[PDB]
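Notes to accompany the following structure.
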Amino acid sequence: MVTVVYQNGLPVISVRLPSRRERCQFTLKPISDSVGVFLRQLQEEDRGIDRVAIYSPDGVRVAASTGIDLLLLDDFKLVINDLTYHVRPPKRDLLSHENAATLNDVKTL
């Protein structure tokens, strides 16, 4: 199964990759990473991947330029080679992401 879990305010997507026995996790920046960034990371991780794509639950291809914040507003399908994974991210506000991974009362100069 492909899962999405927020850790320190950022989405961590855990994926079974075809060449690998063990799961691998991908942490993404919702406000600046795109669908295409994530798909490129998958391909870089496993040379056994010949095809990767993301689709809406209704089966419509999602544009590579789409922000990860927008992707994670709802369910989606992740195709890796000949397997399609139904991904169910946890719901949170689109506004949620603007203070992600910030430590309260410590600012960097």
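We number each residue from 1, going along the chain as drawn.
Recorded method for this deposit: X-ray crystallography, 1.5 Å.
Backbone N, Cα and C atoms are what each Cβ position is placed from, and that goes for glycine too.
Taken straight from Swiss-Prot:
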MUTAGEN   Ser19 to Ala (Swiss-Prot position 92)  Impairs calcium uptake, but has no effect on oligomerization and interaction with MICU1 and MICU2
MUTAGEN   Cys24 to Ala (Swiss-Prot position 97)  Abolished glutathionylation in response to reactive oxygen species
MUTAGEN   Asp50 to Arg (Swiss-Prot position 123)  No effect on calcium uptake in presence of high concentrations of calcium. Abolished dimerization of MCU
MUTAGEN   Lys107 to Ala (Swiss-Prot position 180)  No effect on calcium uptake, oligomerization and interaction with MICU1 and MICU2
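Sequence features annotated in Swiss-Prot and their locations in the structure.
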{"residue": "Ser19", "record": "mutagenesis position", "contacts (Cβ under 8 Å, 6+ apart)": "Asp46, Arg47, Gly48"}
{"residue": "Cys24", "record": "mutagenesis position", "contacts (Cβ under 8 Å, 6+ apart)": "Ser14, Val15, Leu17, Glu45"}
{"residue": "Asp50", "record": "mutagenesis position", "contacts (Cβ under 8 Å, 6+ apart)": "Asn81"}
{"residue": "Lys107", "record": "mutagenesis position", "contacts (Cβ under 8 Å, 6+ apart)": "none"}
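According to DSSP, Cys24 (mutagenesis position) sits within a strand segment.
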